[PDB]
Amino acid sequence: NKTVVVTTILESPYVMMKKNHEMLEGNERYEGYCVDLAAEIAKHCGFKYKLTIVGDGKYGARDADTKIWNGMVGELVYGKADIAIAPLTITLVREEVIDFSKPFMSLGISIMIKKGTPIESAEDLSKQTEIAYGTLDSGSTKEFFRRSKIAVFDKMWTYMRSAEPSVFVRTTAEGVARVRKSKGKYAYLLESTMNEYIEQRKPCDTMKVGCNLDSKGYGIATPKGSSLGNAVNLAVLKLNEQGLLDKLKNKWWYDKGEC
Ligand SMILES: N[C@@H](CCC(=O)O)C(=O)O
Ligand SMILES: [Zn+2]
Ligand SMILES: [Zn+2]
């Protein structure tokens, strides 16, 4: 038994730097839902692990011209990591290069606006141009719009790919920031789980409108032919049945009525 390298990513409340991370070392520098999930999964698969923040800070997308993966998916495909424990969305194209456990949490694409903005749904965004909108750069949200042929989404993608300045953001925070300072002239498309978290914390200036654009899940990913495959799925399954994943979700998303 060799130390397992866990690639993950900074995204609240999945993985956050502890308040005193400066005086801490290793896996102790972090906290969050996925930090807790990793300890559980590790304990049930009987392995010691090392939490490693993805080098390029991305989830993963296959380059159009080079067909080479970046982000966490790439860490996995190119042997730089043994397993990904993060809010990584299970999608068809990712399933062709890596393997996923059964999902551990659900979500769907959603819309974030600054309170006051006149937008209630994706359709509203598609038939107007005053209010700009975009998504996280190399993630599944972006790939949902790029690949969609549904009229409204297709129309949203056509505008997004050519807007100026670029409507895509390097990180979630960046996107959330853009909404807050853009006086309502920028709406952000991100996953519901993350939308709900922001929406209920200070400054309470944003909100989620409309229903989710689709439905999917987050899964623990491993390289093709990994030896952890069965063990993590059994682990994720057990955790599901015991109701641990829900309790865990309820803890990290616990709302202080802040808003
Ligand atoms: N969960 C997404 C990243 C977030 C997003 O694209 O909105 C992924 O695995 O790519
Ligand atoms: Zn710090
Ligand atoms: Zn346990």
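Here, residue 1 is simply the first one shown, and the rest follow in order.
Using N, Cα and C of the backbone, Cβ positions are placed for all residues, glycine too.
Taken from Swiss-Prot, the feature L-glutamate binding site covers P87, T89, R94, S140, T141, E191, and the record attributes it to experimental evidence. Among the mutagenesis entries in Swiss-Prot is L92 to Y (Swiss-Prot position 504), noted as: Promotes dimerization. Strongly reduced desensitization. Here Swiss-Prot notes a mutagenesis experiment, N240 to D (Swiss-Prot position 775), with the remark: Increases rate of desensitization.
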Give the subset of the recorded positions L92, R94, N240 lying near ligand 1, defined as CB under 6 A from any of its atoms.
none
Whole-number Å only: compute the distance from the Cα of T141 (L-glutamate binding site) to the Cα of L92 (mutagenesis position).
13
Can you give me the residues near the recorded L-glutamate site, meaning same chain, not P87, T89, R94, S140, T141, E191 themselves, Cβ no more than 8 Å from the center of the site's Cβ atoms?
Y59, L88, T91, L107, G139, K216, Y218
Span of the L-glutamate site, taken as the largest CA to CA distance across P87, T89, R94, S140, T141, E191 (Å, rounded to a whole number):
17
Show which residues of the chain containing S140 (L-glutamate binding site), separated from it by at least 6 in sequence, have their CB under 8 Å from its CB.
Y59, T89, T91, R94, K216
Rounded inter-Cα distance in Å - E191 (L-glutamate binding site), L92 (mutagenesis position):
17
Can you tell me whether DSSP puts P87 (L-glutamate binding site) in helix, strand or coil?
coil
In whole Å, how far is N240 (mutagenesis position) from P87 (L-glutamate binding site) when you measure between their Cα atoms?
16
I need the CA-to-CA distance for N240 (mutagenesis position) versus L92 (mutagenesis position), whole Å please.
23
Looking only at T89, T141, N240, the recorded positions on record, which one has the least crowded Cβ, with the fewest other Cβ atoms within 10 Å?
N240
In sequence order, which same-chain residues at least six apart have a C-beta under 8 angstroms from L92 (mutagenesis position)?
none
Return the count of C-beta atoms lying within 10 angstroms of the C-beta of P87 (L-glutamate binding site), excluding that atom itself.
24
